[PDB]
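Working notes, beginning with the structure itself.
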Amino acid sequence: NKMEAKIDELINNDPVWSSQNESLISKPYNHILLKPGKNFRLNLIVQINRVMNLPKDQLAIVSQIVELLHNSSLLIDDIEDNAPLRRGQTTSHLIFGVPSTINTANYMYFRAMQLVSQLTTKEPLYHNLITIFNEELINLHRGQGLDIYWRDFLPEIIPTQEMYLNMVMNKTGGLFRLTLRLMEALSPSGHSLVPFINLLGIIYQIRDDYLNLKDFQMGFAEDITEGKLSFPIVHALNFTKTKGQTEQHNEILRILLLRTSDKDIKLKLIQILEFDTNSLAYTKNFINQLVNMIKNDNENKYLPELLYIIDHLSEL
Amino acid sequence: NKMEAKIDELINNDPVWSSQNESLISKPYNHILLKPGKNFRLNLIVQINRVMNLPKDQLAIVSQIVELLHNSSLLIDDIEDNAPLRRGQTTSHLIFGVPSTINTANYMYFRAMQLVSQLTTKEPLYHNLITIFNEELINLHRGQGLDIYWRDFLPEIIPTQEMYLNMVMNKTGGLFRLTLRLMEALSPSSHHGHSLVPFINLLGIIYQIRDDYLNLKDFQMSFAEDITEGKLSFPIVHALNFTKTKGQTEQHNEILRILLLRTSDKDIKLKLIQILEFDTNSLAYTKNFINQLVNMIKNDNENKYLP
Ligand SMILES: C=C(C)CCOP(=O)(O)OP(=O)(O)O
Ligand SMILES: C=C(C)CCOP(=O)(O)OP(=O)(O)O
Ligand SMILES: C=C(C)CCOP(=O)(O)OP(=O)(O)O
Ligand SMILES: [Mg+2]
Ligand SMILES: [Mg+2]
Ligand SMILES: [Mg+2]
Ligand SMILES: [Mg+2]
């Protein structure tokens, strides 16, 4: 009966959770926190707020939600991408293991969700805040799904430029739109800045893909080891199909499929994209055109310190 | 000019997502759907609705939300537990890879969350369903994190029977309580009696202890993957704390060594089992523990837990 009394007191109570248990399972998350770039995701929110005007207490919460979602996404992305480093540091799953990292990352998504309720007391608004959160996280998982599928089942599907851009609108545009849509919904205060935040996500991503190869040609071109269907690689694959460069098209697939860390093999692929397909110049120029679409936006049809961010978008 | 036009169209529209795309991402999930148990998790929902009386359309969505969370939880748990099999079938991550499986599973978490807003249009009630959904998924992750922590840090921390039971209230109680708390908040029924959460908690507990018990018993009588996983099973927690108390130092260490082996070796697995069989009598202890738990419900004449 002391057993039953114990079982009885157990089931008539909320589940026990100590602050100690909380520390033990937050290890993978505390590790990625030791990484920079933070002050920048914070500079973008701060700038957009000059327009949205939410009180600083609400802006702090919007910011905590996004940081939890962002860092958790990277903890996961690194398992998904077999990444050994993130922001010059050893990846969490390599230290604590994939099991703990996945669980903790998923855990933080729900803490993030929890915080949405500290943004309002109003039910109509709260319901909309949750829908935005739910929607963009659904979008993030969709693009991430395609990026991962194209790569892992290559050459089953060779994405075209169009397909890549759609994948990026979901994948990368997910959190960008999330942050902005929350702010536009909490604003006490012109046209929606969503097309502009979308163009930013796109630029951010093609730039991430591009710089990952160009800095090795001049990091470690880890994208090649991953086998990622990046902007430069998507152009090269399609370009070779179109110009009938069979041998080169196949060599590109062969190298991607090696998941190689050999610097010379990676450098060969890059030099193929440089001189054979001209995928690097194409990408650098595609980036510039997108940036000009904003820099030449006088009539403010995209646009509402703003541009300073566009050139330091790599540090977010 | 034409490139700028295309980008303009793109950024002014919602992200494009086709049904073929939906089919691609769904592959790891669909693969697990070829699995039984469904006419039983759904059986419990049915039964309890006899007291809750939710209108079918609403009950089905609950059934849907529960199914997505459960199947998704299993996809991830198998990755976390390095499980090669689930219901006799090759686990999803061994077929589609860990990357796609993790992504798909999480996606389904959010799809499940989406179904929550289609349970009701009343803004007060909806908020409660979300808080419910949110709270239990958090407990689920807390328990899972602890079950994984003990295992992966062994032998840093060896839980006591009590710590184990608390871990289970979180991990396994989560989905059980989420299912019932939703149904109770939706119930059109005036006063369907005392809340059934205490009863669903005891159920969750019996369920997990029995799961750990059966993993070893169906191997002592004839794969015992919990040993290969190195899991702090209910019988294992009992054996470890039983040898520590009876000062049986060498048996205590032998148990730890085998769990730390992460072994698939039949002989060695048989060896750990014979220790629990003859040395600590942990399997008989577990069987009896389960029976006591059940008797709490069987001899519930004043219906304190039962409806
Ligand atoms: C969930 C998101 C948006 C992260 C995607 O990152 P990528 O795998 O595309 O590249 P890195 O962020 O690791 O540079
Ligand atoms: C959460 C635990 C311990 C078991 C999960 O699987 P079930 O016992 O519910 O069985 P199936 O859903 O896989 O049929
Ligand atoms: C997320 C939950 C609740 C499933 C936990 O199942 P276990 O980790 O106990 O392992 P299985 O025996 O169910 O495979
Ligand atoms: Mg990555
Ligand atoms: Mg990635
Ligand atoms: Mg398991
Ligand atoms: Mg498990």
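Heads up, residue numbers simply count up from 1 along the chain you see.
Method of determination (from the header): X-ray crystallography, 2.3 Å.
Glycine is treated like the rest: Cβ placed from N, Cα and C.
Listed in Swiss-Prot for this protein:
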BINDING   B:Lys38, B:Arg41, B:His70, B:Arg87  isopentenyl diphosphate binding site
BINDING   B:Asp77, B:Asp81  Mg(2+) 1 binding site
BINDING   B:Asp77, B:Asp81  Mg(2+) 2 binding site
MUTAGEN   B:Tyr109 to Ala (Swiss-Prot position 107)  Reduced affinity for isopentenyl diphosphate (IPP)
MUTAGEN   B:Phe110 to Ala (Swiss-Prot position 108)  Reduced affinity for isopentenyl diphosphate (IPP)
MUTAGEN   B:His141 to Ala (Swiss-Prot position 139)  Reduced affinity for isopentenyl diphosphate (IPP)
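What Swiss-Prot annotates, mapped onto the structure for a quick look.
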residue	record	Cβ within 10 Å
B:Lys38	isopentenyl diphosphate binding site	13
B:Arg41	isopentenyl diphosphate binding site	16
B:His70	isopentenyl diphosphate binding site	17
B:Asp77	Mg(2+) 1 binding site	20
B:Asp81	Mg(2+) 1 binding site	21
B:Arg87	isopentenyl diphosphate binding site	11
B:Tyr109	mutagenesis position	21
B:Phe110	mutagenesis position	22
B:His141	mutagenesis position	25
Short of 8 angstroms on C-beta distance to chain A, which of the listed recorded positions (B:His70, B:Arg87, B:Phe110) are there?
B:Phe110
I'm trying to understand the geometry here, so how far is the Cα atom of B:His141 (mutagenesis position) from the Cα atom of B:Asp77 (Mg(2+) 1 binding site), in Å to the nearest whole number?
11
Among residues B:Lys38, B:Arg41, B:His70, B:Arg87 annotated as binding isopentenyl diphosphate, what is the maximum Cα-Cα distance? Answer in Å.
15
How many Å separate the Cα atoms of B:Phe110 (mutagenesis position) and B:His70 (isopentenyl diphosphate binding site)?
13
Inter-residue C-alpha distance, B:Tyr109 (mutagenesis position) and B:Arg41 (isopentenyl diphosphate binding site) (nearest angstrom):
18
Taking the centroid of the Cβ atoms of B:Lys38, B:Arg41, B:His70, B:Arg87 as the isopentenyl diphosphate site, which other residues of that chain lie with their Cβ within 8 Å of it, listed in sequence order?
B:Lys35, B:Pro36, B:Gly37, B:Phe40, B:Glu67, B:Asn71, B:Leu74
Return only the integer: C-alpha distance in Å from B:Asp77 (Mg(2+) 1 binding site) to B:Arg41 (isopentenyl diphosphate binding site).
18
Could you tell me the C-alpha distance between B:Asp81 (Mg(2+) 1 binding site) and B:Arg87 (isopentenyl diphosphate binding site) in angstrom, no decimals?
15
Across the 4 unmodelled residues, what Cα distance in Å links B:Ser222 and B:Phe223?
9
Cβ under 6 Å from ligand 7: which of the recorded positions B:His70, B:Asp77, B:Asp81, B:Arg87, B:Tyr109, B:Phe110 qualify?
B:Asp77, B:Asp81
For ligand 3, pick out the recorded positions B:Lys38, B:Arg41, B:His70, B:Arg87, B:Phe110, B:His141 that have a CB under 6 angstroms away from one of its atoms.
none
